[PDB]
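Inspection log for the structure reproduced underneath, given as structure tokens.
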18 protein chains.
Amino acid sequence: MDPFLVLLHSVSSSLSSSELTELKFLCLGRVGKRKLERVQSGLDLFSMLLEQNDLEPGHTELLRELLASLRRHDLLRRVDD
Amino acid sequence: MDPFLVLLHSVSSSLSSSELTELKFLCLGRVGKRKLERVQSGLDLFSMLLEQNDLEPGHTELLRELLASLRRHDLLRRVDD
Amino acid sequence: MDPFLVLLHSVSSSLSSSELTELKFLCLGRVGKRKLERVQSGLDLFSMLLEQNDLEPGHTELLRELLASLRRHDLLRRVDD
Amino acid sequence: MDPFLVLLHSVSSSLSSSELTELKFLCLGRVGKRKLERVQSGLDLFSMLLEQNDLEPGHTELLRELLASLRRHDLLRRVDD
Amino acid sequence: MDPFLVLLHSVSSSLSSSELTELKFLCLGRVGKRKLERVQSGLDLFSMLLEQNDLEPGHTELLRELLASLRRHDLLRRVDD
Amino acid sequence: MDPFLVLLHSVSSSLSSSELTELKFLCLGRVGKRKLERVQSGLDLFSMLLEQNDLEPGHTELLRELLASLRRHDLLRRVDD
Amino acid sequence: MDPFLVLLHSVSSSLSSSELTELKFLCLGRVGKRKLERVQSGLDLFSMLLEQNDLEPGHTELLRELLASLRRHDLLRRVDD
Amino acid sequence: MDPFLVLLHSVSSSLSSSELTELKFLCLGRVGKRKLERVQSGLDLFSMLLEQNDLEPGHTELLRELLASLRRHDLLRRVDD
Amino acid sequence: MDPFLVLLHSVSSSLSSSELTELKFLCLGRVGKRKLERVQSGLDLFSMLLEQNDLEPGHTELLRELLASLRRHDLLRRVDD
Amino acid sequence: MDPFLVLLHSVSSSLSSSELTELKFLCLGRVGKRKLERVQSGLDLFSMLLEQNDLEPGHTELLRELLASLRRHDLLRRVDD
Amino acid sequence: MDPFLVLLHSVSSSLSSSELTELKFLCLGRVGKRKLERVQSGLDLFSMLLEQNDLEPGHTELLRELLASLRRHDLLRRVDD
Amino acid sequence: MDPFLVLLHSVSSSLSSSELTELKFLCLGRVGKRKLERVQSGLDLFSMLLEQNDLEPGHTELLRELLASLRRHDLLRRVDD
Amino acid sequence: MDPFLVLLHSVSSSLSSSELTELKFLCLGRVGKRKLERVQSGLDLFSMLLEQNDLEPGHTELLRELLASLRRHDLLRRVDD
Amino acid sequence: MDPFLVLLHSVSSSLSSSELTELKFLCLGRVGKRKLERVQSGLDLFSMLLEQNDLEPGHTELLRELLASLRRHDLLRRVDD
Amino acid sequence: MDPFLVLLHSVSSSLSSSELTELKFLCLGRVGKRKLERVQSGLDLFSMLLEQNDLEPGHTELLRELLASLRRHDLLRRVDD
Amino acid sequence: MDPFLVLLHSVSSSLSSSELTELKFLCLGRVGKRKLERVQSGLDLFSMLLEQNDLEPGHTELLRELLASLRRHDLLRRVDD
Amino acid sequence: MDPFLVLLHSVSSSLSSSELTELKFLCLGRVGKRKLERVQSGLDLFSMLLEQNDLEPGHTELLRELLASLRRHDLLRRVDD
Amino acid sequence: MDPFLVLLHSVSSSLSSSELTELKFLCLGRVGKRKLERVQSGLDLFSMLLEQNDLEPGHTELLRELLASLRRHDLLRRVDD
């Protein structure tokens, strides 16, 4: 298994419904409304970000900034930030 | 590639399920019920409007009127309206 | 576009979930239970009323009566009543 | 072309899957099961009714009453009712 | 058209999803599971009961008692009960 | 419109949450618990009573008796009681 | 025109594709696989049964048993059973 | 922003709980009990009056009467009375 | 119809959402999670128990003790207890 | 008519789509993928097992173990197990 | 990330339920009732305002007026006003 | 109506908040804490006692004992005690 | 190479199965059923219409009106309509 | 049935909303936030702990100390402490 | 279980409504208003301080400061101060 | 029957829709998106893993790590881990 | 083997049903409707584009543009874009 | 009986319709379109590869390569790869 996938799964397991709505709002400029309507967990949003080359194992800045905006520093400890 | 098709794809990417239902309702007089039942995205509706000569690169006032009724002025910005 | 459909869309845009519930209740004698279960917005109800000849541009007394029972005189203003 | 055939085509254009299933159910006594299993549109049903002399330009009562049972008075306006 | 088929259509029109589920549950001993998984409306169930000689214009007792178990006396008034 | 449905809607418009709870309690022997759990307004209860033949335009003593137990004589005035 | 042939034709007109597959399965021990592969309607199967002396105007027991296994009692009324 | 909405908001911000109960009592004949039970601020009552065409930017007599009955002349200075 | 099926239907009619959740919890050892996630009413649970030979007209002890654990003795009176 | 064929037909009439997929999965080591792709009912799978001498009137162990894996003990009562 | 989106998120995180209700009341003339019924946070209202071209990164007058009506000058310091 | 339910409603209408608290305390050994927390009126407690077979038209000694501990002899006169 | 044959080929290239079915239905009075059952593309129908002198480079009205009935105005632009 | 499951049901029956909140708080390190947001009763938490191998009929120490921290010794008597 | 979570639970047990209000007031600069409006016990505040990395088993200074400002030295004895 | 197939079936019967979606997310790097879109149960995913030599009776490490990531230790007891 | 064909197969393996629908829509001006109806996977579309000289090993700008419009940059990395 | 032909038959028996389509796509450069259109099973493709000297008992690199591109390592075990 990729450690990147396990890290994404662990991050997704620590996010609630309100946090998911906030993350969807903060991703409005990168993911279209039609695609955003189908997102029911952090895994789907991470998949769309992976497809758009906005999120990679070596490209994690956007995820860190999303987590900082949500004020989840405990989750940022997982990304080692 | 035709910029007209790219514009139509972009417009269809910004629309949700309720907006698609509203668009289907407002087109009841131009498209039959049998043809309207098969539409699952804005692309199918735009293609049918193209076939019936209701929508061309020089014929866009029906699309602008529909987008105005949907109260989506950001989407009218893409059509330069 | 037909002004009749624009008017119906505008009327449906001003109605809430409870108002839709009382609209469905007051139409129990004209629309069957099987068809009434599939209605999620006023657009579907208006389309069924159009299909059964209960609602036409020259046939609006049923709609005016339903809006009167809902005690929505601002909505009757749109129909000029 | 025959305006009878054009009228039949126009009627078949304004029908959905559910209406087709109900029309098939209400014609069980006149068409066999083997022939009814091949009907995928109103056109095939109309052709089979034509073959059995149930539907002619001078013989439209069965079509009229089938449309009445489906509560499609707008469709009956095409048949002058 | 037969008044029997019209009566069956009228009865099937006044039923919702839940009543259809109960009707399927209460007919488990006469219809196999493979045939019951293909019923999406009261019309299919009525046709299946017709094939097995369980429902005729002169043989309606199973229909009346199924309607009684669902506590639909208004529906029984259609069957004159 | 049926004046019966208008009367039922008017009666339901004058009832509060506690009165709805008392009505649900007093109807425990006629409506099952599963069906009683889904009632959020007097309209649902009245429709269920209509289905079970407990309430018709010529069948109103159950409604009058229930309103009498609620000590709502102003509401009995609407039913002419 | 033989009444037996007309009866066979009428029976075959009331059987669908699935029933034909079940009938072919139930006839595996009497008709070989190579011959069964060419059967596209009940008429071919009836002809093959006629050749093997399993089906005669005075010998209708196998057909009755096949119809009873398919649970088509309405079709058994045609064979007078 | 409508000056009417701002005026309504300013009026509502100067009314307390007892004043709200008195206003609800004085509005008993115009708003039903079921709707009155959901009013938790002057804004909900004002919106309900707006729906019933009892209160408009050009129709403010009822609001002045309500404020005079509450003996709030300071609030009447806002409506210029 | 079988009195056993009617009895099961009557028992399932007097159950609410919470009791269904408790019944699902107390049957974890006999039904898998995949099959339990598809149960939306007591009828589906009863059918699943029927398939596994856990509930027959001569085999009712599991149902009796499941009802006992929910403290529904009135329901046990239907099962003669 | 073979009692074995009638038993196989009765078993097949009690199996749904999901059960058919599970049975196909459990038969992967005996029937090839190309042959498994054409199976649309339990009858085809039973015939394929019949050809490979895995299923006979005197050889019913594999069918019993398949039914036990699906946890259909009611169906095992048909095989007398 | 757009600084505009981060500013909107920070504004929304400083508004309570009562402030949300007041903001919904003050936005009655621009957003329909059906759409207003689905707003559960400031983010949804901001999204609807963004769709309508009433709120843009270069168009912040309406938001300033809304904040001034709510008397949140501390929040107006975020918009630099 | 059952006179039993009318009697229970009348008894519940004569009780105050403190009396309800004492009734809930005295029923600690028969109703669980989870179920006791949801009781807001005597009707819910009476229904729970009815379900557990603690209270029937022929089983009223528990109710009489509870009313005697509350020192409400006027309420015991309604139960004829 | 004839521009008439090239035009017919270009028209036949922009048609799907459904439009071919409607074209066959609307030509029932000019082509027999025996000849229509052998048409698998628009080219066969065009050839048959050519043989019966219904379609020539100077005789296009039937093709024009057939394309009109299918609501293909873009296709009529090829025929210069 | 398992007396383990019966014991778990009995323990969950004697818990209130506040105790469930404390139980959720004290299990933060073993269950993720996403999974804890879906727990509405002690049964959900117990099943979740069962999945992670934290609670078995031979593994009851975590439950014992969770009950101890809530100061429920009467509940510990059920687990025989 | 973690001694840290047990300590937090013990601290939250010895607090009343007024102390919770003071704790909410003194944490205004670290938690938003929307998040603070949803705190009904010290557990929620502790959880949110945990998320923002303000409180860890190795980071307890802010908790000590909050307890000191409330003049609860007995509570500081639990934190070993 | 292979014990490996029975073990896979038993594992698949204990996984819900959410667990299946997490398993699909964790298998993104090994199974392509086109193939992943057709997976509707654990059996299909297990078949795809078997085809790619990622899962064998002697090769069960990937399945163990998948189950450990889902935190199903009870399911890991089935694989003897 | 041609690396071009392996690359095309790999690209087609990463595409879903919706992405195929958008690809077919964006190719409306180069491939006819009759040829587009027969495409069930990206392989057929790529073969048609190869046939019309729209796609060659030295001619890949159309493919790169189509992948860019689909917003699949990971799929552009395979084509080295 | 040649072991090479037995191996080819066994390989062809484990392939499905989609896998055959991908095999036909990957062999576009070696087999013409006219010869590829007549292939309905892997046996025909293998025979054509045998004729063109692309596949011999000592020449199996093309077959191994094709099976590797199909990601069928279990089928590569049959060829000992």
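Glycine is treated like the rest: Cβ placed from N, Cα and C.
Under the heading domain 'DED', Swiss-Prot lists D:3-81.
According to Swiss-Prot, the experimentally introduced change D:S12 to R is described as follows: Loss of interaction with CASP8. A C-beta separation below 8 Å, combined with a sequence spacing of at least six in one chain, links D:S12 (mutagenesis position) to D:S41, D:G42, D:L43, D:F46.
Sequence-distant neighbours of D:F25 (mutagenesis position) (same chain, 6+ residues apart, CB-CB distance under 8 A): none. Quoting Swiss-Prot on the mutagenesis of D:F25 to R: Loss of interaction with FAS. Loss of self-association. Abolishes induction of apoptosis.
According to DSSP, D:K33 (mutagenesis position) sits within a helical segment. Here Swiss-Prot describes D:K33 to E as a published mutagenesis experiment; the accompanying note says: Loss of self-association.
In three-state terms derived from DSSP, D:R38 (mutagenesis position) belongs to neither a helical nor a strand segment and is classed as coil. All protein chains considered, the CB of D:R38 (mutagenesis position) has 11 other CB atoms within 10 Å. Annotation of the mutagenesis experiment D:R38 to A in Swiss-Prot: Loss of interaction with CASP8.
One mutagenesis experiment catalogued in Swiss-Prot, D:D44 to R, is accompanied by this note: Loss of interaction with CASP8. Abolishes induction of apoptosis. Decreased interaction with FAS. Other C-beta atoms found within 10 angstroms of the C-beta of D:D44 (mutagenesis position) number 17, with every protein chain shown included.
Record note (Swiss-Prot) on the mutagenesis of D:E51 to R: Loss of interaction with CASP8. Sequence-distant neighbours of D:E51 (mutagenesis position): no residue of the same chain at least 6 apart has a C-beta under 8 Å from its C-beta.
For D:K33 (mutagenesis position), the count of additional Cβ atoms within 10 Å of its Cβ stands at 14 [all protein chains shown].
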